[PDB]
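Novice: Supplied in structure tokens, the structure appears directly below.
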Amino acid sequence: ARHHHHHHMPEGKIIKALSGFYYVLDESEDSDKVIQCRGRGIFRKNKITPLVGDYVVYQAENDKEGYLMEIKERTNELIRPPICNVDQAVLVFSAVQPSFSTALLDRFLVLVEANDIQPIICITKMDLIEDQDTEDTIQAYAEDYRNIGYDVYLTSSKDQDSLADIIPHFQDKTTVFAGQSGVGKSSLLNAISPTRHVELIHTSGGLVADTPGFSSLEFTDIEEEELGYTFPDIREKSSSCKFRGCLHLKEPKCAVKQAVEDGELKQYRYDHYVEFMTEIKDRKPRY
Ligand code: IUM
Ligand code: IUM
Ligand code: IUM
Ligand code: IUM
Ligand code: IUM
Ligand code: IUM
Ligand code: IUM
Ligand SMILES: [Ca+2]
Ligand SMILES: [Ca+2]
Ligand SMILES: [Ca+2]
Ligand SMILES: [Ca+2]
Ligand SMILES: [Zn+2]
């Protein structure tokens, strides 16, 4: 028979943090159990605030609140919402209503990439396209981003609500939704179907944040030499640039610029790179 279950140091993930308690999901036993914990019974001197998404060691006894013992090193941390250890971001945009913008997509991609997160791309409202030229343009963009190496899912509004092709990605990951406010929120609600503080919702074998990420798109923490790494296409071509640390702006014998000339890198990707570079540089005085 089962006895003394509570005399070990189990591990779990913080899925909710509210009013002085931390709710820890523990999948490591036949049970799916959520344990209400205080952060205080050990974990100091160590003033670090626990965050939703933290991987923790905790202790808990029968019919008593638990206590966080140790917070594991964080792989990443978002500021708004305050969450950490995020594996993936589903970036949701509309094909029409409003018209799809590679500029907007590329900005979100940079932010996700710069936070050590894997982007997944979702273009919805495909059902609202009547013009064949509009359909062809969106299919071409989708193939472009697939060729860069992203997963790209084209969905109808009242259909994508099912999230059929996205759901498989949730398993054993922590995921956030971001992108356009309208479609991003509606897709997210669809995902987690059966200010407030963010929670992770346990669904389809993984965790999904109940608040959109990346609500502000400033590049404040990104430096000029770091930007190219967030464009996998530019990043890979940068190996062939003559000068080391080439920023792919006015340098001669730049492989990135040559690739754009040849059609090996999309013109719009490079155009956005240069635009974002300018924005980064404009933070500071120039000499
Ligand atoms: O996974 U990293 O820098
Ligand atoms: O996960 U890395 O370069
Ligand atoms: O997920 U990336 O370069
Ligand atoms: O996950 U990466 O370069
Ligand atoms: O997943 U990658 O470069
Ligand atoms: O899997 U790769 O660049
Ligand atoms: O998995 U890779 O760069
Ligand atoms: Ca622009
Ligand atoms: Ca896929
Ligand atoms: Ca709740
Ligand atoms: Ca590389
Ligand atoms: Zn270059």
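The chain as shown is numbered from 1 upward.
Even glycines carry a Cβ here, placed using N, Cα and C.
Swiss-Prot lists these features:
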type: BINDING; residues: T124, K125, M126, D127, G179, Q180, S181, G182, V183, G184, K185, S186, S187; note: GTP binding site
type: MUTAGEN; residues: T174 to A (Swiss-Prot position 166); note: Loss of most phosphorylation by PrkC, GTPase activity less stimulated by 70S ribosomes than wild-type, decreased association with 30S ribosomal subunit in vitro. Grows slowly, cells have abnormal morphology
type: MUTAGEN; residues: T174 to D (Swiss-Prot position 166); note: Higher endogenous GTPase activity, GTPase more stimulated by 70S ribosomes than wild-type, increased association with 30S ribosomal subunit in vitro, wild-type behavior in vivo
type: MUTAGEN; residues: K185 to A (Swiss-Prot position 177); note: Grows slowly, cells have abnormal morphology
type: MUTAGEN; residues: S186 to A (Swiss-Prot position 178); note: No GTPase activity. Wild-type phosphorylation by PrkC in vitro
type: MUTAGEN; residues: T195 to A (Swiss-Prot position 206); note: Wild-type phosphorylation by PrkC in vitro
type: MUTAGEN; residues: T211 to A (Swiss-Prot position 222); note: Wild-type phosphorylation by PrkC in vitro
type: MUTAGEN; residues: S215 to A (Swiss-Prot position 226); note: Loss of phosphorylation by PrkC, but PrkC autophosphorylation considerably decreased in vitro
type: BINDING; residues: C241, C246, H248, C254; note: Zn(2+) binding site
Novice: What residues, ordered by sequence, lie under 8 A Cβ-to-Cβ from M126 (GTP binding site) and sit at least six positions away in the same chain?
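Specialist: The answer is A95, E135, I138, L154, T155, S156.
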Novice: Near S186 (mutagenesis position), which residues of its own chain have a C-beta under 8 A away, given they sit six or more steps off in sequence?
Specialist: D161
Novice: Which chain neighbours of the Zn(2+) site, leaving out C241, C246, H248, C254, have a Cβ atom within 8 Å of the mean position of the site's Cβ atoms?
Specialist: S238, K242, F243, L247, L249, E251, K253, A255, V256, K257
Novice: Would you list, in sequence order, the recorded positions among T124, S181, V183, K185, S215 whose CA lies within 10 Å of the CA of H248 (Zn(2+) binding site)?
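Specialist: Qualifying among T124, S181, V183, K185, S215: none.
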Novice: Please report the DSSP secondary structure of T211 (mutagenesis position), reduced to three states.
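Specialist: The three-state answer is coil.
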Novice: Specify the secondary structure state of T124 (GTP binding site) as given by DSSP, simplified to three classes.
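Specialist: It is in a strand.
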Novice: Among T124, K125, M126, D127, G179, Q180, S181, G182, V183, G184, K185, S186, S187, listed as contacts of GTP, what is the widest Cα spread in Å, to the nearest whole number?
Specialist: 19
Novice: With 19 residues left out of the model, how far is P194 from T195 at the Cα, in Å?
Specialist: 22
Novice: Least buried of the recorded positions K185, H248, going by other Cβ atoms within 10 Å?
Specialist: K185
Novice: If you run the three-state DSSP split on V183 (GTP binding site), which class comes out?
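Specialist: Looking at the DSSP assignment, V183 (GTP binding site) belongs to a helix.
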Novice: By a simple count of other Cβ atoms within 10 Å, which of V183, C241, the binding-site residues in the record, is least packed?
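Specialist: Counting other Cβ atoms within 10 Å of each of the binding-site residues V183, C241, the minimum falls on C241.
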Novice: Including all protein chains shown, what's the count of other C-beta atoms within 10 A of the C-beta of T174 (mutagenesis position)?
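Specialist: Result for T174 (mutagenesis position): 23 other Cβ atoms within 10 Å.
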Novice: To the nearest whole angstrom, state the Cα distance for the pair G179 (GTP binding site) and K185 (mutagenesis position).
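Specialist: It is 9 Å, counting Cα to Cα.
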